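Colleague: Before I ask anything, let me first share the structure, which is written out below as structure tokens.
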Amino acid sequence: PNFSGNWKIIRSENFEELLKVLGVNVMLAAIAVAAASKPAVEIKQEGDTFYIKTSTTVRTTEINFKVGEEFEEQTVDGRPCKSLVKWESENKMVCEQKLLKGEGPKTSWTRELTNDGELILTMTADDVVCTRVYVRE
Amino acid sequence: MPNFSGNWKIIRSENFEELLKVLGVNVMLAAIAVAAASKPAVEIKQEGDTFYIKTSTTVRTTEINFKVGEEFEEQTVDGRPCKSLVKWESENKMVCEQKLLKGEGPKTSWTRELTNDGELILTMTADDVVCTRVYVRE
Amino acid sequence: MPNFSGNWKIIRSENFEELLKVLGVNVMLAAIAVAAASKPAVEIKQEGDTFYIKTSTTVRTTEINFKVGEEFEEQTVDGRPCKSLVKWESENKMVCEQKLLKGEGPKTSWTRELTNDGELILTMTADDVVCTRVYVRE
Amino acid sequence: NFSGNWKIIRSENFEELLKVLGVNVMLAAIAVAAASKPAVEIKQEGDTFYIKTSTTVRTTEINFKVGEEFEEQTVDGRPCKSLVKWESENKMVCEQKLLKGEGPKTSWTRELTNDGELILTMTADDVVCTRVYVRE
Ligand code: NA
Ligand code: NA
Ligand code: NA
Ligand code: NA
């Protein structure tokens with residue numbers, strides 16, 4: 001007998017530890033919120049300081065930042081990043097993100113208040129854009 | 001007549017997140033992130049038949065509490081709400097039968113045993129299939 | 001009496017993949033990899049009421065076929081096996097009702113429409129909630 | 001002013017973003033590796049191997065010769081170059097190098113035991129998962 005055969009599994013040991021090292025848990029958690037949940041958003045703007053609370057069935061996310069001051073958040077796929085928001089125009093902010101660890105597409109986001117009373121969030125990865133459009137409750 | 005034949009390229013995809021949320025895909029993904037993809041650490045406080053279990057992972061800390069012999073609500077490993085009832089099988093082993101609050105699925109259960117060697121054994125069952133987790137005290 | 005109290009550290013986790021398979025978690029993850037997380041390209045061949053639809057993504061190429069007015073088996077958008085029946089709503093629009101082969105869930109359906117502007121519109125519904133995808137020819 | 005309670009009306013093209021991010025690759029790979037019970041067919045012809053891993057969601061086929069670089073995927077679906085060597089008469093070891101990007105150092109081993117078992121190990125940065133098989 002050599003390796004040739006039809007093999008059936010009797011034991012699978014410690015896969016959760018391997019998935020944890022690979023960051024799969026962080027990706028799953030993040031996509032559960034971002035891709036698979038309908039969000040509701042609460043913003044408190046005090047000058048150029050922002051509180052943004054994103055509520056979903058599975059997670060409530062709160063970020064706090066001041067325009068022009070570096071802060072930490074997660075990318076849309078859950079990776080920790082340093083973020084810096086700047087005004088692009090009077091009604092549009094742009095956030096550049098840098099990964100704390102590893103490599104990946106260049107990610108960013110924008111938030112704009114439109115003339116039609118809408119809030120527009122864009123999220124970019126290497127020039128591919130996702131758009132979310134919100135109206136006041 | 002209209003001919004759907006072609007090589008089609010996508011220009012827009014709208015509101016998929018709403019569809020996945022009605023389908024419960026968010027709840028399942030979140031639950032699998034914790035159960036399948038995270039190394040857990042477990043804190044138990046037992047006072048007689050009353051249990052507090054805190055399960056810590058990178059992505060979630062879960063706290064449950066129950067009394068042996070009293071129905072309570074928890075979630076299945078895939079995140080479905082269930083009614084649970086724990087009974088002693090023996091002095092050192094508790095068994096939990098689960099019933100879904102909504103819908104149908106595999107029969108699920110769990111057991112927790114404290115061995116004579118001071119190991120904690122969790123089993124989780126779905127129909128014919130059993131998963132085992134073994135823990136030691138820090 | 002046995003005391004389960006402690007700070008427990010995991011040493012072994014055995015056979016979780018079996019449990020996830022019985023729970024259908026694999027089928028959900030595979031389906032969401034394609035539907036939620038991939039940009040699709042779609043090839044259609046229509047021969048009267050018979051359709052061949054090939055969906056190409058980074059992770060999978062899928063082929064389905066059906067005949068309008070004949071019950072067939074496919075998967076829901078979240079991967080659950082279903083019985084499907086497509087009917088013409090108009091010359092330009094087909095509508096598909098789905099029924100799960102096992103278990104319960106939101107009522108799912110899809111429609112495919114060819115517009116006068118040469119667009120293909122896919123809608124997917126679950127209970128009150130609609131996702132729309134729009135395609136043009138290459 | 002951005003202050004308010006905002007309700008979503010449209011979410012557009014998230015699938016395109018997730019595809020750029022490789023989330024599809026990771027989901028597909030874990031559907032097979034973590035969430036499926038595998039069945040494995042091996043054909044060993046000299047030191048040439050065909051390994052077919054069958055699951056509910058995917059059948060995967062690799063072909064390699066011991067000592068010759070080939071391409072496969074890591075456990076989380078990333079394309080890699082692989083090289084298998086004999087560590088011992090009954091145990092092969094495979095080192096992997098990502099084609100693109102950065103990640104944990106990954107490897108796998110396959111062993112035939114004297115008790116008739118097949119043992120697969122898969123490692124990422126010194127964290128090991130083990131699969132044990134017997135002949136059908
Ligand atoms: Na100002
Ligand atoms: Na486009
Ligand atoms: Na389509
Ligand atoms: Na989408």
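Cβ coordinates are placed from backbone N, Cα and C, and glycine is handled just like the others.
Residues or ranges marked as all-trans-retinoate binding site by Swiss-Prot: B:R133, B:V134, B:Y135. In Swiss-Prot, a published mutagenesis experiment is listed as B:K21 to A, annotated Loss of ligand-induced nuclear import; when associated with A-30 and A-31.
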Colleague: Rounded to a whole number, how many Å is the Cα of B:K21 (mutagenesis position) away from the Cα of B:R133 (all-trans-retinoate binding site)?
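Modeller: The Cα atom of B:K21 (mutagenesis position) is 31 Å away from the Cα atom of B:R133 (all-trans-retinoate binding site).
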Colleague: Give me the long-range Cβ neighbours of B:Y135 (all-trans-retinoate binding site): same chain, 6+ apart, Cβ under 8 Å, in sequence order.
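Modeller: Sequence-distant Cβ neighbours: B:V42, B:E119, B:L120, B:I121, B:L122.
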Colleague: Identify, in sequence order, the recorded positions in B:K21, B:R133, B:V134, B:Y135 that approach chain A with a C-beta to C-beta distance under 8 Å; the answer is 'none' if none do.
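Modeller: So the ones by chain A are B:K21.
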